[PDB]
Amino acid sequence: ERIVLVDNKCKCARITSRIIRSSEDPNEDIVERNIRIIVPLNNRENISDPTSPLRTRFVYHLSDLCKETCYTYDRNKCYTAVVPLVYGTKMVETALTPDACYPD
Amino acid sequence: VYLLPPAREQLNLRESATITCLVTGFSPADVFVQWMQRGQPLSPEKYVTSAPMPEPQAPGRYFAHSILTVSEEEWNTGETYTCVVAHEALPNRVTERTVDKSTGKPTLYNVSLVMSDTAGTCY
Amino acid sequence: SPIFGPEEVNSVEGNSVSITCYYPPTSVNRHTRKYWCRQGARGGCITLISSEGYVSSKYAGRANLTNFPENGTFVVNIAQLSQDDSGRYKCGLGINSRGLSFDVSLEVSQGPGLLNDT
Ligand SMILES: *[C@@H]1O[C@H](CO)[C@@H](O[C@@H]2O[C@H](CO)[C@@H](O)[C@H](O)[C@H]2NC(C)=O)[C@H](O)[C@H]1NC(C)=O
């Protein structure tokens, strides 16, 4: 019944809303803006370079994302960082998350 | 013109609530004052008011008061009770002010912190 | 919410059962965990069988789980039911902690009879 104002899958924010149609009094209703965030406290600040510090601040200018440096691995679109391997050197690909980088 | 809602102490025996249309800081004297209620002036018999009392501190200035004994529910339901002041020291010579329950009530808000209590509900 | 399966399934002891749960046929859902978990009044799914191979210690030989990415499906087969299996369950994918999942109810009852007159 709620109305997802925003669902930002690379900040794990989700502003919904729902008018709490009150007890059947006159129009003394109050609309209601649920919010929800799942901050990781595990990832980098360069989400796609696991050679950086972790994170401390998590800033949500909701104005900005009520409409690109956002910090959760989105499930569906996957990432990578070309990484050297040595068997001689070779500068070669990776797949920084599995089960989504599957060329299928 | 000011206005102070009734004392919470009054709102514990739950009979009557009193409102103080304090008027002050003005000159000259002979201020008439009336109480609106949604464009409806109350009778002057409904309320009571002073005469312009000479102001102690502000020297060449006068002040007065008025009260009205709104009962408990009769204030507890909205009914903003506008208080209007008639004088000659104003651009349009008149002013009015009003109040309700919710003149303040500023942002009461129940934070909650939780751990170690699996409630079987999502988040 | 995007997972779909049968709400309640009933059978009686000694029988087999086979449950199918559905997911959108995208790349990840064709290539990631599926699970069957059991909750209770204690706050948490305990995993019973997984698509990665692990089978619960209490479910060894009893059941298994297979995925048909082409059907956009994964199937759960349970055999040798008992009355100790009746409770609330969930099919789902990915990490158990989130809810990319679907809730299932299960009720097992004994095989009646013994009355040759009926
Ligand atoms: C820091 O992040 C930026 C962008 O988030 C990365 O910039 C590019 O990332 C792509 C990813 O495939 C690479 O192919 C490019 O070569 C990167 N450009 C540059 C100038 O590095 C960047 O790689 C990240 N930091 C590091 C050290 O990789």
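Shown for chain C, in order and in Swiss-Prot numbering: 20-137.
The backbone N, Cα and C atoms fix where each Cβ goes, and this holds for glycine too.
Record note (Swiss-Prot) on the mutagenesis of C:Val47 to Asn: Disrupts the interaction with pentameric IgM; when associated with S-49. For C:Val47 (mutagenesis position), the count of additional Cβ atoms within 10 Å of its Cβ stands at 23 [all protein chains shown].
Under the heading of mutagenesis, Swiss-Prot lists C:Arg49 to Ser and annotates it as follows: Disrupts the interaction with pentameric IgM; when associated with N-47. In sequence order, C:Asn86, C:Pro88, C:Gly91 make up the list of same-chain residues 6 or more apart from C:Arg49 (mutagenesis position) whose Cβ falls under 8 Å from its Cβ.
In Swiss-Prot, a published mutagenesis experiment is listed as C:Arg117 to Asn, annotated Disrupts the interaction with pentameric IgM; when associated with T-119. Taking the Cβ of C:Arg117 (mutagenesis position) as reference, no residue of its chain lies under 8 Å away while being at least six apart in sequence. Look at C:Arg117 (mutagenesis position): DSSP puts it in coil.
One entry in Swiss-Prot concerns the mutagenesis experiment C:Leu119 to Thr. Its note says: Disrupts the interaction with pentameric IgM; when associated with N-117. Around the Cβ of C:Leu119 (mutagenesis position), a 10 Å sphere holds 18 further Cβ atoms from the protein chains shown.
In this structure the C-alpha atoms belonging to C:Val47 (mutagenesis position) and C:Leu119 (mutagenesis position) are separated by 12 Å. Using a cut-off of under 8 A between C-beta atoms, the mutagenesis positions C:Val47, C:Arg49, C:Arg117 that neighbour chain A are C:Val47, C:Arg49.
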